[PDB]
Amino acid sequence: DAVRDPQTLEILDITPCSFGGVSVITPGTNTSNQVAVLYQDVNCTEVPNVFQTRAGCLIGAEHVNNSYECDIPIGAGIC
Amino acid sequence: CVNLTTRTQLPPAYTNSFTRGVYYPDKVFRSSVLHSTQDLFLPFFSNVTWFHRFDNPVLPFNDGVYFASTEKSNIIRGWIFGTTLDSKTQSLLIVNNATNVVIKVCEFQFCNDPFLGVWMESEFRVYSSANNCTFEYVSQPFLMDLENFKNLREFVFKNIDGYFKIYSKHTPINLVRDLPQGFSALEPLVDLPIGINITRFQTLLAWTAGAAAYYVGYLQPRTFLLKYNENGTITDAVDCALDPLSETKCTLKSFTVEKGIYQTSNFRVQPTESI
Amino acid sequence: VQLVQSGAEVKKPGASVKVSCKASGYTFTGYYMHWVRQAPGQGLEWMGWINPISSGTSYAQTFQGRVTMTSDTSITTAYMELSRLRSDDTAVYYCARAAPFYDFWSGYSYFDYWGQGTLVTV
Amino acid sequence: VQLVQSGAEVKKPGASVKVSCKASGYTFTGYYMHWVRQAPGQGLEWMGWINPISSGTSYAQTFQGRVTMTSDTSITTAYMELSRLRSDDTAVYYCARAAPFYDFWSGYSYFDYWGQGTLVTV
Amino acid sequence: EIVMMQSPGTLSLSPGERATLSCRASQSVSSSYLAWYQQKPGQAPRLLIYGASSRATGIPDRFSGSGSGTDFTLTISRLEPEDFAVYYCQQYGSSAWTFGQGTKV
Amino acid sequence: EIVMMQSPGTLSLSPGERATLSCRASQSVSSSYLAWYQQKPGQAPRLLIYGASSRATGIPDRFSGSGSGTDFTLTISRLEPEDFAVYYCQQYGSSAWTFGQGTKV
Amino acid sequence: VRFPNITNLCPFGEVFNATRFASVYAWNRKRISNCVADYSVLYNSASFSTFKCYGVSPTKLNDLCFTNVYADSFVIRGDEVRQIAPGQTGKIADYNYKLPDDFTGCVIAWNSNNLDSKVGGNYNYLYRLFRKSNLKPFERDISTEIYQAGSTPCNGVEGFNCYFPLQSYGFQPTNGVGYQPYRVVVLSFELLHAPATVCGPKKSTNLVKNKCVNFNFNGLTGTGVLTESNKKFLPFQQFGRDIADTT
Amino acid sequence: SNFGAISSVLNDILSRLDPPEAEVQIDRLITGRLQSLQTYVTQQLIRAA
Amino acid sequence: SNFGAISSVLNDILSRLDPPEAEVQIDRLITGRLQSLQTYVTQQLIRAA
Ligand SMILES: *[C@@H]1O[C@H](CO[C@@H]2O[C@@H](C)[C@@H](O)[C@@H](O)[C@@H]2O)[C@@H](O[C@@H]2O[C@H](CO)[C@@H](O[C@@H]3O[C@H](CO)[C@@H](O)[C@H](O)[C@@H]3O)[C@H](O)[C@H]2NC(C)=O)[C@H](O)[C@H]1NC(C)=O
Ligand SMILES: *[C@@H]1O[C@H](CO)[C@@H](O[C@@H]2O[C@H](CO)[C@@H](O)[C@H](O)[C@H]2NC(C)=O)[C@H](O)[C@H]1NC(C)=O
Ligand SMILES: *[C@@H]1O[C@H](CO)[C@@H](O[C@@H]2O[C@H](CO)[C@@H](O)[C@H](O)[C@H]2NC(C)=O)[C@H](O)[C@H]1NC(C)=O
Ligand SMILES: *[C@@H]1O[C@H](CO)[C@@H](O)[C@H](O)[C@H]1NC(C)=O
Ligand SMILES: *[C@@H]1O[C@H](CO)[C@@H](O)[C@H](O)[C@H]1NC(C)=O
Ligand SMILES: *[C@@H]1O[C@H](CO)[C@@H](O)[C@H](O)[C@H]1NC(C)=O
Ligand SMILES: *[C@@H]1O[C@H](CO)[C@@H](O)[C@H](O)[C@H]1NC(C)=O
Ligand SMILES: *[C@@H]1O[C@H](CO)[C@@H](O)[C@H](O)[C@H]1NC(C)=O
Ligand SMILES: *[C@@H]1O[C@H](CO)[C@@H](O)[C@H](O)[C@H]1NC(C)=O
Ligand SMILES: *[C@@H]1O[C@H](CO)[C@@H](O)[C@H](O)[C@H]1NC(C)=O
Ligand SMILES: *[C@@H]1O[C@H](CO)[C@@H](O)[C@H](O)[C@H]1NC(C)=O
């Protein structure tokens, strides 16, 4: 998780490049072919209606201030 | 050889491949199933180069190509495949003339503006010198009729492991100006056992212009979910890399997706430099 | 590869003659020994062969029942014994080397080495 | 290893001379053939080389444009052809064997075998 | 049985010139089974060509052969004094080795 | 270009004695590229030493060499009548083979 | 047992008794198809010094069908015969003739000293000595471009660190066995799910239906009951598979 | 699945190879198939519970 | 864990070996890592119950 550079004796930290699961949110194809995509535990600045939530970056879904009963769960209180 | 100069110079046209270019990937019968296959396919809704006039320059041949023609009077004659096309390397010539279909893999010195002319056939100006023959085939003789479109012909040309594989489909078309929307699968026509390095190809057309157009697309390594009906005919397909819904459909091995959230892939940032 | 034959012989009709052929420079048993006759002023005639490993033989119909071929691997030597001689047998007798019938290439179809001929007068 | 050269030649100024060098006892194409000249009373002078496998050459600047070197692997023979001869070219011409430039050890830096020199008088 | 026929019975030409000898057969012969021999006066025959066209070891490139079916030839590109000898064609078939009558050069 | 200089031009000594010949160079020479040749009158030169110090095949242990940089020597531990010949130093560099003028023993 | 009713024999002999063999750097390839392949002739022969099969056993070859057989041929030096095998390294394995690690086929070789050696040396047989990189399986390289060993461009000229990439085998009748020429034929057996065109000399039997049998259909084997089908195979389809993706 | 074997089909391994080689290829299929079967059974025991 | 491989690090196997050899070493890591992952999942299914 860290390396000393061989030419200049600088200590560098190494982290993995951002990654995470990709989940597709969809009404069934009986209703619509429109989908939204969740990049799980990924920032919306790393991925490229963009909503950043605890579950990840949700793209294609419009965020509203109206609560409703849960339909398709996203996570962390978001449906 | 003859150089044709009376030609208007316009930029290339482009069209939508829609869901065309799907072929039977194998020689096995299966039915009432959805089969997932990794092969070279024309991606769905891809960018297709569109040619009309007497338009037919040399085009790249990459992993393989998709070719389609719309005609009312049999203008299309065939194709030239090779690496340089000037007798320095082996090249493949496929031509359908008034009396038969000829396939030859002789070393040809091609014209820089090869063509056939025609209503009766007369001119044949495709190549000059031709020696170093490795493969040849000539079809049983027949008489071809030389006089909106009516006939749509689709071809897929792959060059894999020593075989030049030709897949094809013929259907009616009824438009004046475009490539149809809809689905059909191309059955294999012939597997030619010819070990030719193909990187470039050119289209042969049959002074005046006739009524015809053709389209060229390129195949890519893609995963397709193919739907086989009761009689083993491919009737539909999903391009798994087209969009997130298609990816979900491939993941679930179904053409129908229920309401819900599905984990279909994994996101990863790619490195841009080597340090 | 050398094939060395015995010296000239003179026989009376009804007699028998034995002509040896000593081989060297190769594996004796790896080849067939053939004999070929050449009457004065005539062409070459094949007589038969002996396979030293098994002492197997084959004879031309012309000499079948008249000639016996034997060999001795301990001295890598082939023998022709032609009995019931007649004046028509005056000839030069050559021994010749050819491959066995199992040679993948048809080495059995021709003779690559010949000994000096032995003249037999009857 | 032997290198055998042609006999002595006498030429008029402006003429051309060809000196052969037949190689034996080694793989001909595995070595470079070099030529070295020795005018009477003088030391040795390198002229150039020929690589038989490719007929590749290099010449000393002194003879560049004057000498052509060729070879024929079917008879494992090297040739020197020196044109536009002058009296200053009276010399003994030697052929010499050296390793190719790819030899890991510097076998190309020296000549391990020499032919008998050929005297050419101009 | 099969008749092996050579022609001409005698060939006449000078040293330095080219010669061609032919061998005809009643029946078709695999090329693999046709061979040629040279017999100098007082000497045993020696193999020149086998398999219709292949040279025997030690045979000069001046000698070559060709042919198929019933028609075979032996060609000497240039003759030397040593070539003015008797040449035979030989063939294998069945279970026997048959020689032609020989042609003198 | 590089000048190859040997010294002395002539060496004079008796059979049974030791001899040393030297070769100097204008420029530094890798030891791997320095060689010595012996030329008897009427004969082609033959290799004695290569790589500055290695004996050529067939060369008596009486011959040895050494040196580096610009300074190389050839030493004969004991001379025989056959050693009263001309000795040359040769070097490779660039893309050329250069010989010294030779020293007579 | 059912095989295509073909009688023509495969032109193997035409590969093995060819007058001229190629140099290994420029090896020949013959495609063999649509024929009956009797491999017992080649295997049970006393004339070959090497007959090694990889991927198949030599005694089961006549029971097999292949879509295609390639016969590659060349001359190499005796010591280098071991390099004509999967997983090998060396000048031949790396720069002249490379076999894949999953190679299915047989490597057949024999001493040809009596054909290929000459007294002054036969210099018509070449091999590649230098190459920028190793060959891919079944790749050919017949160029003569000067090899750059150093950092300095050669510009087509030989010299220090600029080598001619090929070299000859000086084949002479007096060479030791490891330096004698060997003729090598490599038979590559291609197996893909397509009609088989090269089959061993198997006899076919009558087709039996509505009974439990051991079957072999053009190389497809198993145990089962054969019945008339109502499946609509397309003209190019040779067999079918179930949901389980089994025949 | 091949599980590292030359073929997923046991009959094809046996039609091409002799026992000294066939056994190696078969062992790869046995290991994989046995592992797959064990996985199935374990899941059924948990599911059954 | 090496699981019999020359290295537990996949990048090190790939940096040193070519595919004909690397695949053997990788197969050892796959078998072990797959087995470890299967063990984890089985325990989670039982624990989840
Ligand atoms: C080079 O080799 C080929 C083929 O050799 C054949 O296959 C090998 C694997 C071995 O099994 C060989 O023993 C086998 O012959 C030669 O061509 C073939 O030669 C054979 C033998 O003479 C021919 O068989 C005959 O055919 C005639 C009909 O024309 C019958 O009457 C005979 O009774 C016998 O069956 C065979 O047809 C022929 N095949 C072809 C395509 O020509 C080839 O000649 C040979 N060349 C040289 C110089 O040796
Ligand atoms: C068609 O035009 C091409 C040029 O686009 C001609 O090719 C050239 O021919 C000249 C000789 O007249 C050569 O010197 C050029 O190097 C060629 N150029 C190329 C790119 O090949 C071609 O000959 C013409 N063909 C006919 C029938 O006129
Ligand atoms: C269509 O192509 C075929 C194949 O090249 C042509 O048939 C050949 O014609 C030549 C010239 O007269 C003959 O020498 C060949 O023997 C023919 N081949 C065969 C298999 O018959 C045919 O003539 C072409 N048709 C037209 C209208 O050009
Ligand atoms: C080379 O490495 C040494 C490590 O001690 C460092 O001090 C020095 O600055 C480096 N030089 C360069 C040009 O990076
Ligand atoms: C699903 O689509 C079908 C038409 O194919 C329709 O009859 C059915 O009522 C639809 N059901 C729902 C829940 O939308
Ligand atoms: C995304 O990056 C921004 C900085 O541009 C940061 O303020 C924010 O907290 C990050 N969000 C997540 C989930 O990492
Ligand atoms: C919810 O209301 C707040 C104001 O209280 C506003 O700032 C915010 O943008 C609104 N969010 C959405 C999704 O409308
Ligand atoms: C195809 O690509 C060209 C070049 O970028 C572009 O101008 C054209 O609009 C594209 N056409 C389609 C159908 O995507
Ligand atoms: C066929 O190719 C060979 C090279 O393999 C060449 O020498 C020959 O000349 C070519 N044939 C013709 C007619 O050009
Ligand atoms: C085809 O030719 C090109 C040279 O234009 C070459 O780079 C490429 O590797 C060749 N392809 C094959 C399969 O030989
Ligand atoms: C299958 O073929 C039959 C003709 O035998 C036809 O009637 C039927 O509609 C076809 N089924 C499908 C799904 O196309």
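We number chain I the same way Swiss-Prot does; the residues here are 968-1016, in that order.
Note that Cβ sites are derived from N, Cα and C of the backbone, with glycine treated the same way.
Swiss-Prot annotations:
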VARIANT   I:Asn969 to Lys  In strain: Omicron/BA.1, Omicron/BA.2, Omicron/BA.2.12.1, Omicron/BA.2.75, Omicron/BA.4, Omicron/BA.5, Omicron/BQ.1.1, Omicron/XBB.1.5, Omicron/EG.5.1
VARIANT   I:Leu981 to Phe  In strain: Omicron/BA.1
VARIANT   I:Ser982 to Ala  In strain: Alpha/B.1.1.7
Sort I:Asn969 (variant position) into helix, strand or coil using the DSSP assignment. coil
Which secondary structure state does DSSP assign to I:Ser982 (variant position), in the simple three-class scheme? helix
Do you know offhand how many angstrom separate I:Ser982 (variant position) and I:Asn969 (variant position) by C-alpha? 16
C-beta crowding around I:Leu981 (variant position), within 10 angstroms: 14
Any idea what the Cα distance is from I:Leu981 (variant position) over to I:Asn969 (variant position), rounded to a whole Å? 14
Over all shown protein chains, what is the count of other CB atoms within 10 A of the CB belonging to I:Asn969 (variant position)? 12
Counting across all protein chains, other CB atoms within 10 angstroms of the CB of I:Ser982 (variant position) number 10
